[PDB]
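Colleague: My structure is below; once you've seen it, I'll send some questions.
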Amino acid sequence: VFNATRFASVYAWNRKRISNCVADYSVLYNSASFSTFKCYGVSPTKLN
Amino acid sequence: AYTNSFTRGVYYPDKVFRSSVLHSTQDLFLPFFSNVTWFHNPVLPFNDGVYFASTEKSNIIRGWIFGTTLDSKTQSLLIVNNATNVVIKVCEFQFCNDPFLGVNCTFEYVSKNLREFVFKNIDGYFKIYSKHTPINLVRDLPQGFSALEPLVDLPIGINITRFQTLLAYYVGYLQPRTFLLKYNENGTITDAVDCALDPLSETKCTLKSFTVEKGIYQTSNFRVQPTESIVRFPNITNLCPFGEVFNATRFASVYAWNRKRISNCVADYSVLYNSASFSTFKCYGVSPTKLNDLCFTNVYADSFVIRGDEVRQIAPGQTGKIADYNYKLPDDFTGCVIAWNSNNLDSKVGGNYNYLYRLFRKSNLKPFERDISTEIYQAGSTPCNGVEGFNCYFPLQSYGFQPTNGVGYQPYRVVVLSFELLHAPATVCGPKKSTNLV
Amino acid sequence: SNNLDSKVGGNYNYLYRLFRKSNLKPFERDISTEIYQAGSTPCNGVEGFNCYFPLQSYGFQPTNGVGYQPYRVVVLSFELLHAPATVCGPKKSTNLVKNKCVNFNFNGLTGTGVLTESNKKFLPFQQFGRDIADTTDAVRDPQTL
Amino acid sequence: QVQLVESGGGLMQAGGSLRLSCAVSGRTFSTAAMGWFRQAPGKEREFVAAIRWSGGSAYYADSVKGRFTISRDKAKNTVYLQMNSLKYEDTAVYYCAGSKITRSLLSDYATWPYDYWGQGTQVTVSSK
Ligand SMILES: *[C@@H]1O[C@H](CO)[C@@H](O[C@@H]2O[C@H](CO)[C@@H](O)[C@H](O)[C@H]2NC(C)=O)[C@H](O)[C@H]1NC(C)=O
Ligand SMILES: *[C@@H]1O[C@H](CO)[C@@H](O[C@@H]2O[C@H](CO)[C@@H](O)[C@H](O)[C@H]2NC(C)=O)[C@H](O)[C@H]1NC(C)=O
Ligand SMILES: *[C@@H]1O[C@H](CO)[C@@H](O[C@@H]2O[C@H](CO)[C@@H](O)[C@H](O)[C@H]2NC(C)=O)[C@H](O)[C@H]1NC(C)=O
Ligand SMILES: *[C@@H]1O[C@H](CO)[C@@H](O)[C@H](O)[C@H]1NC(C)=O
Ligand SMILES: *[C@@H]1O[C@H](CO)[C@@H](O)[C@H](O)[C@H]1NC(C)=O
Ligand SMILES: *[C@@H]1O[C@H](CO)[C@@H](O)[C@H](O)[C@H]1NC(C)=O
Ligand SMILES: *[C@@H]1O[C@H](CO)[C@@H](O)[C@H](O)[C@H]1NC(C)=O
C-alpha cells in the first residue's frame, strides 16, 4: 500500500483491507519519509 | 444651565411585545433624576448615547450632525428635515464652523409640542427612538411617564464621538443602567424603576415588583472600593542580557542546545513583542503584553537552530524527530517560544551543514532532557560496540541550509524562554515603576 | 458585445495600458498617462526614441475575429467589513398554514408549534411576544401584519 | 454636427510666413489627434503635421520638420499651423483633418484614416 507504483485518484480512492497479520508500526513512525503523520483518536507510539 | 431628567428618556429596549409583566432590562438609559445640560448650538460629545428633547412651538431645530472629526476628514452622519421630508445622509460633507439652516457618500435615505429622541450606536447599528407629546409649559420638562418608540435604524457602522444640532433644547447622556419596566395589557411601557436611583428602587428591582410589602430585604452587597494602586518591586537597575542571547553570532546544535541562565536582572519584553524581526512569537501560559508586569524567580533561555517545518514541533505535547530526540518541552510549559528567519546568516553558497540534529535515540526524551553523546545507534540486534554498518548508523544528520532552499527548509533561529516561580524572592522583574506604600 | 461596441470602421474608444514599470497589485486602478521611459534617457514629456504613449486603442470591428471582438466585463467583489452587511439575497418565503403542527421560521426566530389567529394587540414596531418565562408565544407575520 | 473651419493663409513671398487656423465645433478630440494635409496639383494629398489634442506633443513629416509649427488650444477648439520658411514646393491646398482614432504612435496619424476634414485653403508661393 505504501510503495505501490500508482495511487488512485481521490474520487475513486483505493481501499485495502489489512487483516490476519502482525503489524509493526515502529518502522512507519520512525521513518522521516512522511510530512503528515497524524493519528486521530489513538497515539502513534501506542500502536505497537 | 442644568435641569433635572425627571422621568424622561425611557425607550422600548427591544421589539418584543410583553403584556402585564414586569420585565427587568439592562441597557443604556437616562438615569432618573439626573442633570441634563440646557441649551438655547456647540458640538457635544457622544460618550454612549444622547437623550435629546426639544421644546418648540415653531420647529426651530431641524436636524443633527454626528461624527468624530466632522470636517470632511472621515465619514459623518447628517440628518436634515425641511418642511416636507426627512433626509439622512452619510456623505463626508464639508462642515462649517457654525452650520445651520435658513428661514464620497455611502448612504442616503429620504422620508406646545415636545419632541424627544434617543440616539445610540451598538455593534455598528445606529438606533433612533422618538416620542411626540403635547405640553403646556415654558421652563423645563413635563411630569409623567412616556415611552419612546423606535423609528429609524441606520446600518452605517460609523465611529461617532461628537455631535451638534442644526437650526431651546435639552441633552442628556446615557449610562449602562438596569431598569424594571411595567408593561400593560396593550404592551406599552407605563412605568419604570431606575434600579440604582435609591434603596427603595433597588428593592423593587430585587423583588421584581412595584409594591414591596413591609419587611427587610437583602438587595445588594456593600464593598469599599480601593483608593490607591500600590506597586512594589525590588529596586534593581540591570537590563537582562537578551542581546547576548538573541544577537549571538553562532547558535548551538539542536541536540546540544544551549541553556542560558537569567537571574537578578530587569527584563524588557517590550523590545521583544514590539519588534518586527521575529517570525513566530508564541507564549504558553503567559500573555505577550503581560510579560512586563510579572516577577519571576528564574528565567531559562534556550537557543537552537532548526528549519521551517520543525518550528511547530517546539511546543508542548508535540511529536516529531526534534521534539522527540533533541528538545522536549513539558506539557505544562510556561514561557514563550520565539523564532525568526536566519537564512541570510546561516545560508552560504551551496548550503551550510554546520548544524546537526539527532535522528535516532533509545527512548523518548523527558522534558528539558539533554543528550549529547556521539554513540553509534544500534537499530538492530547485533551490538555495534562502536562499529558502524548495517543497523549501526550515527544518530546525527547535518542540515541542508541553502539560499535557494524552500522556506520550510531554510534555517530558523529559535529561542525558548522558560519561566519559573521557585522557592525564593522574585529575581527577574519587569520595567514596572514602583510607588510609595500606604 | 460585438453589435454594441463594434461599428463600421472599427471602434477605438476602448484602450489599454501598453507599457508599465511594474505589475499591478490587486484591485489597483492606474490611469496615469505618463509617457513611458522605455530606455534610460528621461522623456520629460516628449515622445520619441524609447518614449512611447502608454495607452493603445482596441480593434473592435463587426468583421473582427471572436478573439478580438469587444467583450463587456463586470467583476463583482464581495467585501466583509467590521460593519453591518447590507447586501443580501432575496430570501423567498413559503405559504402560511394555521392550526397545524409546523416547523416555522419567521424573520429571525424559529420554532415548532401550531399557529393560530391570535387576538393580541402588538404595537406597530413590535415583532414577537414573550411569555412570563421568556418564551415566545406570538409572532407578527412579516408579509401580512 | 462636426465642421472644420479654416482661416488665414493665401499668397506669401519666398521666405515669408503664414499661420493657419481650423476651428472645430460640435466635437472634441481629447484622446485623438488632429492632422493637416496638403495636395499639390498633379500629386496626391500628403501628411503635413499632427498634434495630440490632450497632450500637445506634435509629429511632423520629414520635409516639414524645422519650418512648420503646429499648436492647439483646447478652450477655443481651434488648432493652429504656424508656417514659416516658405519653399516654392509647398504650393498646395492645405486641409485640416480630424480622426476618431487614438493611436500610441504619433507617427501613425500620417497613415491612419481621418474621418473629418476642412474645406481646404489655397497656399501660393511667389518669388521676390
Ligand atoms: C429637502 O431637501 C432635499 C435635499 O436633501 C430635497 O430632496 C430633493 O428633491 C428633489 C425633488 O424631487 C429631487 O430631485 C432631489 O434628488 C432630492 N434630493 C435628495 C438628496 O433627496 C427635498 O425636495 C427638500 N424638500 C423640500 C420640501 O424643500
Ligand atoms: C388598550 O387600548 C384599547 C383601545 O384604546 C382600550 O380599549 C378601549 O376601552 C375603552 C373604555 O373601556 C372603550 O371605550 C374602547 O372601545 C376600547 N377600545 C377597543 C379597541 O377595544 C384598552 O382599555 C387599553 N388597555 C389598557 C390597559 O390601556
Ligand atoms: C407584501 O406584498 C403582498 C402582495 O405582493 C401584500 O399583500 C397585499 O396586501 C394588501 C394590504 O395588506 C391587500 O390589500 C392585498 O389584498 C394583498 N394582496 C394579496 C395578493 O394578498 C402585502 O401587504 C405586502 N406586505 C408588505 C409588508 O409589504
Ligand atoms: C446638578 O444640578 C444641580 C442644580 O442644577 C447642582 O446643584 C448640582 O451640583 C449638579 N450636579 C452635577 C454633578 O452637575
Ligand atoms: C471614500 O471612502 C472610502 C471608504 O472605503 C475610502 O476608501 C476612499 O478613500 C474615500 N475616497 C477618497 C477619494 O479618499
Ligand atoms: C474607531 O476608532 C478606533 C480607535 O479609536 C479604531 O480602532 C476603530 O477601528 C475605528 N473604527 C473603524 C470602523 O475604523
Ligand atoms: C539585536 O540587535 C538589533 C540590531 O543590531 C537590535 O535591534 C535588537 O534590539 C538586538 N536584540 C535585543 C534583544 O536587544
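Residue numbering in chain A adheres to Swiss-Prot, whereby the residues present occupy positions 341-388 in order.
According to its header, the structure was obtained by electron microscopy, 3.3 Å.
Cβ atoms are placed via backbone N, Cα and C, with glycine included.
Copying in the features that Swiss-Prot gives for the protein in this structure:
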{"type": "MUTAGEN", "residues": "A:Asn343 to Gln", "note": "Reduced viral infectivity"}
{"type": "VARIANT", "residues": "A:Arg346 to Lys", "note": "In strain: Mu/B.1.621"}
{"type": "VARIANT", "residues": "A:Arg346 to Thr", "note": "In strain: Omicron/BQ.1.1, Omicron/XBB.1.5, Omicron/EG.5.1"}
{"type": "VARIANT", "residues": "A:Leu368 to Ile", "note": "In strain: Omicron/XBB.1.5, Omicron/EG.5.1"}
{"type": "VARIANT", "residues": "A:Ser371 to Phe", "note": "In strain: Omicron/BA.2, Omicron/BA.2.12.1, Omicron/BA.2.75, Omicron/BA.4, Omicron/BA.5, Omicron/BQ.1.1, Omicron/XBB.1.5, Omicron/EG.5.1"}
{"type": "VARIANT", "residues": "A:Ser371 to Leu", "note": "In strain: Omicron/BA.1"}
{"type": "VARIANT", "residues": "A:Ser373 to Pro", "note": "In strain: Omicron/BA.1, Omicron/BA.2, Omicron/BA.2.12.1, Omicron/BA.2.75, Omicron/BA.4, Omicron/BA.5, Omicron/BQ.1.1, Omicron/XBB.1.5, Omicron/EG.5.1"}
{"type": "VARIANT", "residues": "A:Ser375 to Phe", "note": "In strain: Omicron/BA.1, Omicron/BA.2, Omicron/BA.2.12.1, Omicron/BA.2.75, Omicron/BA.4, Omicron/BA.5, Omicron/BQ.1.1, Omicron/XBB.1.5, Omicron/EG.5.1"}
{"type": "VARIANT", "residues": "A:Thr376 to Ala", "note": "In strain: Omicron/BA.2, Omicron/BA.2.12.1, Omicron/BA.4, Omicron/BA.5, Omicron/BQ.1.1, Omicron/XBB.1.5, Omicron/EG.5.1"}
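Each of these features: where is it, how hidden is it, and who are its neighbours?
Modeller: Taken residue by residue with DSSP, A:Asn343 (mutagenesis position) is part of neither helix nor strand, so it is coil. Neighbour count (other Cβ atoms within 10 Å of the Cβ, all protein chains): 4 for A:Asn343 (mutagenesis position).
Other Cβ atoms within 10 Å of the Cβ of A:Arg346 (variant position), summed over all protein chains shown, number 6.
Around A:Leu368 (variant position), a 10 Å sphere centred on its CB holds 14 further CB atoms from the protein chains shown.
With a cut-off of 8 Å between CB atoms and residues at least 6 apart in sequence, the same chain places nothing near A:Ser371 (variant position).
Within the same chain, no residue at least six positions away from A:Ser373 (variant position) has a Cβ under 8 Å of its Cβ.
Around A:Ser375 (variant position), taking its Cβ as the centre, 7 other Cβ atoms fall within 10 Å, counting all chains.
Mapped onto three states, the DSSP output places A:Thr376 (variant position) in coil.
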Colleague: Cβ-Cβ under 8 Å from A:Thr376 (variant position), same chain, 6 or more residues apart: which ones?
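Modeller: Set apart from A:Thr376 (variant position) by at least 6 residues yet with Cβ under 8 Å, there are none.
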Colleague: Would you mind listing, in sequence order, any of the recorded positions A:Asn343, A:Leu368, A:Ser371, A:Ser373, A:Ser375, A:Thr376 that have a CB less than 8 A from a CB of chain B?
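Modeller: Answer, by Cβ distance to chain B: A:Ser375.
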Colleague: Please report how many Å separate the Cα atom of A:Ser375 (variant position) from that of A:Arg346 (variant position), as a whole number.
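Modeller: Rounded to the nearest whole number, the Cα-Cα distance is 19 Å.
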Colleague: If you measure A:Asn343 (mutagenesis position) to A:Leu368 (variant position) at Cα, how many Å is it?
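Modeller: Distance (Cα to Cα, whole Å): 12 Å.
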